[PDB]
Amino acid sequence: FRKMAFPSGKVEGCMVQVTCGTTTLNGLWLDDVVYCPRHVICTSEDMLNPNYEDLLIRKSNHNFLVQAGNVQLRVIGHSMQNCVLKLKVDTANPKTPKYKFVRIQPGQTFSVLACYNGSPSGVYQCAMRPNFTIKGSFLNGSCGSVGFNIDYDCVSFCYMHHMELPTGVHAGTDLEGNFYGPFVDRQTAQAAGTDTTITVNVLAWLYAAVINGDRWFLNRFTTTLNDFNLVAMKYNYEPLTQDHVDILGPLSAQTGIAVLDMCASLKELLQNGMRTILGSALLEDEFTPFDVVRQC
Amino acid sequence: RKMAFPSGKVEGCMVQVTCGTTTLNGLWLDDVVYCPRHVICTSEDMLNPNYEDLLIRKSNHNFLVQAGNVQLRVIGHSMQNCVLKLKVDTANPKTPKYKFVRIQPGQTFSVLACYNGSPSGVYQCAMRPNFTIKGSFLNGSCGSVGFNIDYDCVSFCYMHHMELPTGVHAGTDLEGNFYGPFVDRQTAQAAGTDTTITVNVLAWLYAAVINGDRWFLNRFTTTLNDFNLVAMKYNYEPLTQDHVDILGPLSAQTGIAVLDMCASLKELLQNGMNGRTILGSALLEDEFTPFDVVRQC
Ligand SMILES: Cc1cncc(-n2c(=O)nc(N3Cc4ccccc4C3)n(Cc3cc(F)c(F)c(F)c3)c2=O)c1
Ligand SMILES: Cc1cncc(-n2c(=O)nc(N3Cc4ccccc4C3)n(Cc3cc(F)c(F)c(F)c3)c2=O)c1
């Protein structure tokens, strides 16, 4: 049962390169605006303690170079919204998909188009971890790469990539430049807090295992939310809420395994351990309930 | 992380093909649509299809090709092995630079899973040694294609034909020749024993080292023959001298000789992981090639 990203085509045609002095990274071109990390206005020197207000006031249109493929776009306007730089350009993107900017919640999944020098290099499927980091595969030069979900023909942009934290995980904002998690866009000592496991996604993935005929961990027992939560907290698993239960309801119906029955399965796996489920030795938590229905 | 190639160049080629009551996906390149030839069958015909007999009874107007909203007009058709080629009157304007390649077991590629000619998702997989792929495919996915994109050229290597009893997948190159000994007929055919792709596992261990993971290394070396005698008792594929040569550059970059990495693998197979992890995995990963690792590292 595979991690599956959305087809990236609608986003590929919006990626550009943005250079400011000696700093280059990626930008998103929608209509006549290009969106990118505001830190592109900084030298490495500046990043120690940047004053973005001042750094921007001292800049103007001619300090920015935007390349769409080989064609240079001329910048005719610059502004900052939170941690995102918005450059107005002379040409509107004729490949602009229908889109919107949404902010996602921890535990939600999305696709990422890793790019280098404005060139798309690959796509993969992630989740917003409970500690507001993402376990992505960004290399140097990936800053400004976006994350998205597609619904019919409408792209929902939810992530812009800003940085790697010391532990190898990533940190970013929404497209309005609001960070996910307690991070700042300056070269200072920052760390992700203790991560937890996304309980409702694990349960979703057990449903997928049963659907695929992997049934060994089912048992005759059931649980309570409180007894389960006591176990959940013991193992660094997110609290399971009624909202969660309700959301799994469609998979509860389609397999005959109610959530507190499935919770009793998960309870036992936490304690005793496992052998394999869907070809995995670890309990997987980056598929949502919605994701399991889409793919199953 | 297993990354797929950006799918947009292929998305622009996907269409819906219908013949009578049967509908699957096709691939619109220039003025041709490629698709599985069993589009011309009913479920009844699938036990013992005579494709030559079924095809000669068809005319151009029997094939409904649909490109999003637009009906393409079929003006010719021929069969090449297990692929049907439908000549249409419009060249696909979104045709990318492309070629058709046939791949070998161990090679990776991206799949664009499509339904009714509509792309729904993209994933990365590999040709298993038993010539199946472990894909993610529902009913209606036939005609979905696998590809690599090496510098702006799309190399098509797979077209999806069928699911086998174990839930693995069988299909052709874009000249319509099947990977492995499978046939496009409902028969008792089954995937042989799946083995692990040793040379890929080694590649991924070299990746772990380059990302600063060394805990699984040991002080030992091995001969090639002793390595293979041992690995095959865990259903690992044999490592050939070619594999060893192929790993040469990763050997040089890290400073760890191939046979030392081999010794390390033997130890991992004996010990398991003792509750720890390698590039985030509690299993040994075999779906990254030497090329994929060099490319992304
Ligand atoms: C392996 C990896 C994975 N994801 C992201 C990065 N990453 C990167 O590619 N480039 C950065 N740069 C360039 C530059 C040019 C001029 C001035 C400053 C910088 C920093 N950074 C570091 C970075 C990003 C921030 F947003 C930030 F606030 C900070 F302090 C450092 C990468 O992390 C690296
Ligand atoms: C879960 C899954 C994953 N990948 C592929 C399939 N798959 C499918 O979607 N449809 C098939 N059909 C419809 C039809 C309409 C008219 C005539 C015949 C068929 C069979 N088949 C079965 C199949 C495909 C072959 F190529 C083949 F040679 C065979 F005998 C059976 C699917 O496997 C299923």
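Following Swiss-Prot, chain B residues are numbered 3267-3563, in order.
Recorded method is X-ray crystallography, 2.2 Å.
Backbone N, Cα and C define each Cβ position, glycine as well.
Here Swiss-Prot flags B:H3304 as active site, for 3CL-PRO activity. Sequence-distant neighbours of B:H3304 (active site, for 3CL-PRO activity) (same chain, 6+ residues apart, CB-CB distance under 8 A): B:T3288, B:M3312, B:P3315, B:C3408, B:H3427, B:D3450.
According to Swiss-Prot, the natural variant B:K3353 to R carries the annotation: In strain: Beta/B.1.351. Every protein chain shown contributes to the tally, and the Cβ of B:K3353 (variant position) ends up with 15 other Cβ atoms within 10 Å. Classification of B:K3353 (variant position) by DSSP places it within a strand.
B:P3395 (variant position) carries neither a helix nor a strand DSSP state and counts as coil. Taking a C-beta cut-off of under 8 angstroms and a sequence separation of 6 or more, B:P3395 (variant position) has the following same-chain neighbours: B:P3371, B:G3372, B:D3460, B:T3461, B:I3463, B:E3503. B:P3395 to H appears in Swiss-Prot as a natural variant; the accompanying note says: In strain: Omicron/BA.1, Omicron/BA.2, Omicron/BA.2.12.1, Omicron/BA.2.75, Omicron/BA.4, Omicron/BA.5, Omicron/BQ.1.1, Omicron/XBB.1.5, Omicron/EG.5.1.
According to Swiss-Prot, the feature active site, nucleophile maps to B:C3408. Around the Cβ of B:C3408 (active site, nucleophile), a 10 Å sphere holds 25 further Cβ atoms from the protein chains shown.
In Swiss-Prot, a natural variant is listed as B:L3468 to V, annotated with the note In strain: Zeta/P.2. A simple way to gauge crowding: the CB of B:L3468 (variant position) has 26 other CB atoms within 10 angstroms, across all the protein chains here.
A Cα-Cα distance of 45 Å separates B:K3353 (variant position) from B:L3468 (variant position). Ligand 2 lies under 6 Å from the Cβ of B:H3304, B:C3408, out of the recorded positions B:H3304, B:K3353, B:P3395, B:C3408, B:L3468.
Following the DSSP three-state reduction, the secondary structure of B:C3408 (active site, nucleophile) is coil.
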